[PDB]
Amino acid sequence: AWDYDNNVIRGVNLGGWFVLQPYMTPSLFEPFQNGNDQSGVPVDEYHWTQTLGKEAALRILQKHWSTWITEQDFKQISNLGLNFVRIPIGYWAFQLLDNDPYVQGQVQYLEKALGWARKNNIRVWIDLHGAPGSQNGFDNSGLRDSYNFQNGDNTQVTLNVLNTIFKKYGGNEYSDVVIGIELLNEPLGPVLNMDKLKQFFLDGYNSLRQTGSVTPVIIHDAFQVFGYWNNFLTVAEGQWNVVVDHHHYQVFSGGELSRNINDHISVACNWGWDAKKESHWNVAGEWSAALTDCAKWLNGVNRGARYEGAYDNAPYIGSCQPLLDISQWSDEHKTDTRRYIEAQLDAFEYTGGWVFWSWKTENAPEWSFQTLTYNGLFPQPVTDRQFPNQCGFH
């Protein structure tokens, strides 16, 4: 359904749909604020659903699932020249732990989305974005500040959920639409046992293939250095149809945020050069236009921005307030943004392609493909360049 040698992925993530992220849909979290006090705002989907209870959570989420993304979005995605979407989903859509607060019902909409993709010639990865106990302690896993994916029976539960996904979506029924199943989003390598993580990846790979599936297996890089995965899941060992997913941002540390625009561009170009050297097919499964961490709650509920020296002991660089509204951006910031987008596009098209995070947000323009496109900052058509050949690839 895809030729990873000859085709290039040009896609968007459908983030915020099946896994709630406060910065993407702040309207769902803001009713819990008490004036200026954010101490009572639930920090993740786990606590959001727990605080609301099963009845209220399902009522509110059914409204969200039916409106956030619809068939019209898939039409617009196709119309903009995109050929691909990545769909994050949490384990709880398929299986609940005893005492889990989560509600189910996402699978109905996942299956509607697969049909809308078929109708609009869009291909798909299904991405297991959240594992029981959390694989990274990020709020985008469902459960912030916990790192228990490798504890107890949580790895086994994850494999059981993957087997369900493999049987439903890795078979003949969706072979024209599904071009990858991503085993686990962003396992936080530095805090995990990497030998056990590799065993988990291998078990997932073997399990899928054992069902008769030929669907590509997507492994996230676990924040390892370029080339780390070169000797894992290799054709020499009869392991085939494997893709590495690299995520690339320059906003989650003081050092990255303090770079001038030229140095941001140099780093982007180098992502391209280094990815070209790797031995697996690879795709930039997440990246954005952000040059700041200013979006409200990007770092989590009740945490500030490093950019204005309000988090992570970072120095003050600049005030966020002026950057929250794209109509208030300086001409210089608009130009820097366009340069940065084009450099990243060139770097990522140099290997397997790219998947922007994300299609839409309520009010965070740096993270919204729609907003950037409508404001002329994301190239349309996506091959247009105002700043041609910043990287000098050959």
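We number chain A the same way Swiss-Prot does; the residues here are 45-438, in that order.
Placed from the backbone N, Cα and C atoms, the Cβ positions cover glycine too.
On its own chain, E230 (active site, proton donor) has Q179, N180, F182, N184, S185, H264, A266, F267, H291 as residues at least 6 apart in sequence with a Cβ closer than 8 Å to its own Cβ. The annotation active site, proton donor is assigned in Swiss-Prot to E230 on the grounds of similarity to another entry.
A 10 Å cutoff on Cβ-Cβ distances gives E330 (mutagenesis position) a total of 23 other Cβ atoms nearby, all chains included. Here Swiss-Prot flags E330 as active site, nucleophile, drawing on experimental evidence.
Looking at Swiss-Prot, you'll find the mutagenesis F182 to A noted as follows: Decreases catalytic activity. Impairs catalytic activity; when associated with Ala-296.
Quoted from Swiss-Prot for the published mutagenesis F267 to A: Decreases catalytic activity. Impairs catalytic activity; when associated with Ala-296 or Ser-330. For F267 (mutagenesis position), the number of other Cβ atoms no farther than 10 Å from its own Cβ, over all displayed protein chains, is 15.
According to Swiss-Prot, the mutagenesis experiment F296 to A carries this note: Impairs catalytic activity; when associated with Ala-182. Around the Cβ of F296 (mutagenesis position), a 10 Å sphere holds 14 further Cβ atoms from the protein chains shown.
Here the residue is the original one, but Swiss-Prot notes a mutagenesis experiment at this spot, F296 to W or I: Decreases catalytic activity.
For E330 to S, Swiss-Prot lists a mutagenesis experiment annotated as follows: Impairs catalytic activity; when associated with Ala-267.
While the structure shown retains the original residue, Swiss-Prot records the mutagenesis experiment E330 to Q with this note: Impairs catalytic activity.
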Cα distance (Å, whole number) from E330 (mutagenesis position) to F296 (mutagenesis position)
14
I'd like the Cβ neighbour count for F182 (mutagenesis position), meaning other Cβ atoms within 10 Å of its Cβ, all protein chains included.
21
Give the three-state DSSP assignment (helix, strand or coil) for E330 (mutagenesis position).
strand
